[PDB]
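Novice: Sharing a structure with you now.
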Amino acid sequence: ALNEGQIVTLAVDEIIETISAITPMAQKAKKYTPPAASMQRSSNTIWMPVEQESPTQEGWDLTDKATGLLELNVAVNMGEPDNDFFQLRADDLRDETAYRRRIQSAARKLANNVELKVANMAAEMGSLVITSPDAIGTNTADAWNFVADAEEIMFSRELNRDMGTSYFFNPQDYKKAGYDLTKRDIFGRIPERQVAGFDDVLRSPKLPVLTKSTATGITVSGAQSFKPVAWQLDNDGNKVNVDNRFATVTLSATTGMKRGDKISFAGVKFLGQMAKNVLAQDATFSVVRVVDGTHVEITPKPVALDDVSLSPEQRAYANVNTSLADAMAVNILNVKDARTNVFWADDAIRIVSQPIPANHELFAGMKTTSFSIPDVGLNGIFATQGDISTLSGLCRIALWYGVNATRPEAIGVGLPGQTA
Amino acid sequence: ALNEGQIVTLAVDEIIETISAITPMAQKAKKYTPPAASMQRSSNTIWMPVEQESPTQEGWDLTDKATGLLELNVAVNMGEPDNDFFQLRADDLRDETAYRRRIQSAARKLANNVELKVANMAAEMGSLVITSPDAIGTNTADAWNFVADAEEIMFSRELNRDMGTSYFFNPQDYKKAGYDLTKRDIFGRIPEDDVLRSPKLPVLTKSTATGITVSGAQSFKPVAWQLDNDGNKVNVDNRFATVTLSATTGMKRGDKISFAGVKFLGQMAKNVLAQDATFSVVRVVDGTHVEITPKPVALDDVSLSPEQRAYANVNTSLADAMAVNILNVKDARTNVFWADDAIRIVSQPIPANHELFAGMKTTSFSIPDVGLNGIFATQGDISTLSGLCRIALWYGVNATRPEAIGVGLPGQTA
Amino acid sequence: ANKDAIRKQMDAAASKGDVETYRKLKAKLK
C-alpha cells in the first residue's frame, strides 16, 4: 500500500528517531561539523583545532597582552561508511507498522555499532588508568569508589576546570556500584543544564574487555624527549600540521604488546595542567599501535617540564615531570583481564560527520535520499533498489561518520581486579 | 550535476575522439565489415576470401580453363567484447571536465588493448623477417637501414599491391633512425614513406633451440576445403602449415625460423630471390610438430596441379634432414612493417535492445577512423552506492596474408 | 561571436542525448 515517497519518508523518520534515542555514548561526544563539504569518496583528513584556554588579563591597556600560544591541530579521518544492507520483503511493505519495524531494526543495528565504535575508542585510547586489586562494590572496606577516584584524578590534573565529567559503567560494575535501574531505561538515563555541569553516570553494555598484557621486563631504550610542534615539512616540501597526540618511543622489545595495553613509566609523574605541580599519581600512558619490534606509540605525548630546549609556549604544554631516562621500566598496568569502565571530560571525544557525496536521480535504477541526524551528528544516505532475484526491493542505510579521541589525556579508563 | 543525456553524449564523444586519436596501428589495418550482421552473441568464424592467383592462360582458345581455379579463405574469430567495467562516482559527474577525464581514462585502456593486440599479432605472426648484426641508425657504414631493407624485401617478393607499406618503429629505433619529429605528430603522422613509431611494440625473446632439423620429406599444398565431422564442406585456413621436426624444444609462438635450402619466390613472377625463406611459428603442437605461419608451397613440387602451383612461394620443398635456422638469436625489441591488407580489423555492431529494460541505459556507438563498434551502458548499483558504467568494444584482429607482415630484428649478433 | 551560440546549441544537443548532432556541432565550432 506504501508508495515510494511514503517509503522514503517513513524510513528516514524511523532512522532519525531510533538512532537519536538509542545511543547515549555518542551524545556525550562533542559533535564537530567540518567547514568543508566534499564531493569525493575519500574524505580529506580534517585537521581540527584543539584549544587550551588562555589566562585572562585584567586592565584597561592590553597592548602588551601578546603571548600567542601554540596552535595545535588533531587529525580525524573518515572511514568507509557503516551500512546495513538488507532486503525489503513483501511482508515488511504490507502496511506502515511493518515498514517502521524493519527500519527500526536496521537503525538499532547501526546505532549499536556506532556505540561499539565509541566504546572501543574510549577503552583503547583512554590515558588515565586507575587500578587496584579490589573490585567495584558499595562497601568501602574492600571495594572501589570508581566515581570518587575518577573525580579525584580529574580534579588533580585540572583537565575539567568548568564542564562536567561523563562516567560510563558496564552493567556488572554498574550493579555492583549501587546504582539502581528502577524508573530508568536500559542505559541508565532518567526518562524526562547545557551551559555547565550536567555530570551524569550512565551504564553502557558496549564496553569491551581489556586483555592482559603478556609482556614483562620491557625497558626504555635511549633517552627520548618530546616537544609539541605545530608544523612539519611533508615530502612535497609543504607545511603540514603535526598530530601532537601520539609520540613514538623506543623500547627494549615490544613482544606481547598490542593496541589496548596501558603503561606507566616508573620515574614519570603527572602534573597539574594549569599549575604544573608534580602529583603523587604515577603517569599513565596508553599505547595505540606497535610500529616495529622496537618502537611503540602512546596516547599522551610526554612533555617534560624540566626541558631546557622547551620554549615557554611549548612549556605550557606539559604533563610530565621528567622525560624518559636511559633504562626506565614500562611497568605495565593492565595485568588481568577485566571489563573496562571509561570516563572522559567535555571535549575528550569528538564525532565528525559530513554528508555522503552522492548524486540523486541520475541513475533510475536506484533511489537515494540523504538524511541527517542532528541530535547525534551522523550524516547518512538511504537507498532502495528493486531486485529481480527476490522479486522485491533492496534497501541500504549507510552512515558516514568519524570518531576522534581528541585530547586523549582527558579520557580515563578504569579497570578493576588487577590483583597481580 | 550532469543529466543522463549529457552523460551519454559526453562519454560517447570522449571515447570516439580519444580512441581514434591514440590508435596509430589500428588505423593502418584494413577495416572489414562482415556481410552478415545479425543480432547474435555467438562469435561466428568469418571466412574472407584472399586474392585469387591463377596460372598463366595463353592462347586464343581457352576451353575448360576458368574452372578448377582455387578460391582460398582465411578465418577470423571476433570472440568476446573488450569491456571496461567500472563505477562512476560523484566527483566524476560533478562537471563536464571531470567526467571527460574519467571516460578518457577508460577509453585509453581500451585503446591500449586494441594497439597491444595489433602489435603482438604483427610481431608474432609476421614472417617477412629481416635481421642484421648492426643496430638501426643513420650511419651508412655501420648502421642498418630498416626501412630500405623492408621496402626492398617487399618489392622483390611482390606482396605489396603497389600502394605502399606501413613501417612501425619502436621509440628507441625511431630516435636512432634520425627522424626529426618536429614537423610530425606525436606518432610521426604529418598532421594536417609513412614511417611511424609505436610504444606498444613487443620485445621478441630469443629462441634457445639449436639442433633442429626437418623430420622427413614434407610437401604442403593449398587446399580449398575439407569435410568436417558432420559431413559438410568447410574451408581450410591456408596460412598455417604443420611441420614435423626432429625436436621442438626451445621453440615458442613467435619464433622466426628459416630452412637451409628453401628460398623466397617472387609472388607474381615466380623468380627465385636471394633471401632465404623466413617463417614464423604460431603454435607448438607436440614435441616434434610446429605450425609455421606462411605455408611453404614449392615451385619444383611435381605433385601440384598448375592451379595449386600458382600459389607457390618457396623455391623447394622441405627435405628429409634440412637444417632449421633460427633468426631471433638475440633479444631485440621488434620493428614491424606490413603491406595493404596484411592486417584486417573485423567488427560489427554489438546486438542491443535500447530503452527496453528500465534501469540500464545502453547507447551503441561506432568509431569510424578505427572501425570498431561498441556499446556504452550505465546502471545504478546500491551495492556500491554509485553508477556502474560499462564500455564495450567488439572487434577481431586478423592477420590475413602473414607473408606480407614483416618483423625487423636489429642487433642479432649471435 | 557565433561560437557562443553554437556552444549553446552543443549543450542543448548534449542534454537532449543526440551524440551525432553534438559531434557535428563540435566539429563546426573547431
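Throughout, chain B uses Swiss-Prot numbering, with the displayed residues spanning 2-193, 209-430 in order.
Method on record in the header is electron microscopy, 2.6 Å.
Yeah, the Cβs are placed from backbone N, Cα and C, and that goes for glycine too.
I grabbed these lines from Swiss-Prot:
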type	residues	note
MUTAGEN	B:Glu5 to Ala	Impaired phage growth; probable capsid protein misfolding
MUTAGEN	B:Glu18 to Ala	Decreased phage growth
MUTAGEN	B:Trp61 to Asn or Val	Drastically decreases capsid stability
MUTAGEN	B:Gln242 to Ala	Cold-sensitive phenotype probably due to an assembly defect
MUTAGEN	B:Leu243 to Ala	No effect on phage production
MUTAGEN	B:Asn245 to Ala	Slight decrease in phage production
MUTAGEN	B:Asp246 to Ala	Lethal. Complete loss of procapsids assembly, assembles as tubes instead
MUTAGEN	B:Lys377 to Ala	No effect on phage growth
MUTAGEN	B:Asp385 to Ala	No effect on phage growth
Novice: So of all those mutagenesis positions, B:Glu5, B:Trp61, B:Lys377, B:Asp385, which one's Cα sits nearest to B:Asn245 (mutagenesis position)?
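Specialist: That would be B:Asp385, nearest by Cα distance.
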Novice: With 8 Å as the upper Cβ-Cβ limit, not reached, which of the mutagenesis positions B:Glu5, B:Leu243, B:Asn245 neighbour chain C?
Specialist: B:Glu5
Novice: Taking the mutagenesis positions one at a time (B:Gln242, B:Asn245), which has its Cβ surrounded by the most other Cβ atoms within 10 Å?
Specialist: B:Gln242
Novice: For B:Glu5, B:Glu18, B:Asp246, B:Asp385, listed as mutagenesis positions, tell me which one has the smallest number of other Cβ atoms within 10 Å.
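Specialist: Among the mutagenesis positions B:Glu5, B:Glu18, B:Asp246, B:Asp385, the lowest count of other Cβ atoms within 10 Å belongs to B:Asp246.
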Novice: Out of the mutagenesis positions B:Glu5, B:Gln242, B:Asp246, which are near chain A, with a C-beta less than 8 A away from one of its C-betas?
Specialist: B:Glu5
Novice: Specify the count of other C-beta atoms within 10 Å of the C-beta of B:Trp61 (mutagenesis position).
Specialist: 4
Novice: I'd like to confirm something. Which of the mutagenesis positions, B:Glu5, B:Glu18, B:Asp246, B:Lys377, has a Cα closest to the Cα of B:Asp385 (mutagenesis position)?
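Specialist: Its closest listed neighbour, by Cα, is B:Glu18.
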Novice: I need the nearest neighbour of B:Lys377 (mutagenesis position) among the mutagenesis positions B:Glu5, B:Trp61, B:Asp246, using C-alpha distances.
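Specialist: Of the mutagenesis positions B:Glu5, B:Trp61, B:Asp246, B:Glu5 has its Cα closest to that of B:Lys377 (mutagenesis position).
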Novice: Among the mutagenesis positions B:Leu243, B:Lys377, which residue has its Cβ surrounded by the fewest other Cβ atoms within 10 Å?
Specialist: B:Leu243
Novice: Using B:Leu243 (mutagenesis position) as the reference point, find which of the mutagenesis positions B:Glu5, B:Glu18, B:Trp61 has the shortest Cα-to-Cα distance to it.
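Specialist: Spatially nearest to B:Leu243 (mutagenesis position) by Cα position is B:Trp61.
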Novice: Using only C-alpha positions, which one of B:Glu5, B:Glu18, B:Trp61 is spatially nearest B:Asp246 (mutagenesis position)? These are the mutagenesis positions in the record.
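Specialist: Closest by Cα: B:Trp61.
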Novice: Rounded to the nearest angstrom, how far is the Cα of B:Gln242 (mutagenesis position) from the Cα of B:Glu5 (mutagenesis position)?
Specialist: 53
Novice: In whole Å, note down how far the CA of B:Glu18 (mutagenesis position) lies from the CA of B:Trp61 (mutagenesis position).
Specialist: 56
Novice: Could you state the CA-to-CA distance between B:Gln242 (mutagenesis position) and B:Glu18 (mutagenesis position) to the nearest Å?
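Specialist: B:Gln242 (mutagenesis position) and B:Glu18 (mutagenesis position) have their Cα atoms 44 Å apart.
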